[PDB]
Amino acid sequence: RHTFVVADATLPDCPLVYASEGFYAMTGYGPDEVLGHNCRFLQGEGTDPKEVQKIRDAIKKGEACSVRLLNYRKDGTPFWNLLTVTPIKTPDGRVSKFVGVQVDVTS
Ligand SMILES: *[C@@]12=NC3=[C]C([C])=C([C])[C]=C3N([C][C]([O])[C]([O])[C]([O])[C]OP([O])([O])=O)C1=NC(=O)[N]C2=O
């Protein structure tokens, strides 16, 4: 059971431009509150800053990255999100999109 989102890297702050049906149902947010925004709205108090940094650097360096983050639903309840971000480049080597597979690993 996984969800899938696409982030536009041609825009500076990598806003989300497509999310799967499961992503909305897992987090409780609608497309009116997800599209056009950065995925960081899912984070909160217990989210490890050290893990968030691993993603920030991989995006700035144009690499892939797999982290385990604590995220929060719209109702504020926490869940554990195994996140894997993958860069998508053009033939000139420039990153156009970042793609993400999110898995709820709360078991
Ligand atoms: C988020 N999923 C997600 C999916 C993709 C494709 C990308 C590129 C990032 C995420 N994030 C991270 C978020 O967008 C942001 O990059 C990070 O917060 C680190 O950058 P900053 O500048 O904020 O330090 C995801 N973050 C989540 O918490 N949950 C996901 O599903």
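What you see of chain A is 19-125, where the numbers are those given in Swiss-Prot.
Method of determination (from the header): X-ray crystallography, 2.7 Å.
Just so you know, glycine gets a Cβ as well, placed from its N, Cα and C.
According to Swiss-Prot, the feature FMN binding site maps to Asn56, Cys57, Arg58, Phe59, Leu60, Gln61, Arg74, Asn89, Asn99, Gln120, an assignment based on experimental evidence. For the mutagenesis result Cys57 to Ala, the note given in Swiss-Prot is No effect on blue light-induced kinase activity.
Recorded features from Swiss-Prot, shown on the structure.
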residue : record               : contacts (Cβ under 8 Å, 6+ apart)
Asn56   : FMN binding site     : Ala25, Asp31, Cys32, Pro33, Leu34
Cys57   : mutagenesis position : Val23, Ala25, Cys32, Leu34, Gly118
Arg58   : FMN binding site     : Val70
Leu60   : FMN binding site     : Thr45, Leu87, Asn89, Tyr90, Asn99
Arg74   : FMN binding site     : none
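Look at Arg74 (FMN binding site): DSSP puts it in a helix. Site extent for FMN: the farthest pair of Cα atoms among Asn56, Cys57, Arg58, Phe59, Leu60, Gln61, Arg74, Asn89, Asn99, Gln120 sits 16 Å apart. The Cβ of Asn99 (FMN binding site) has 24 other Cβ atoms within 10 Å, all protein chains considered.
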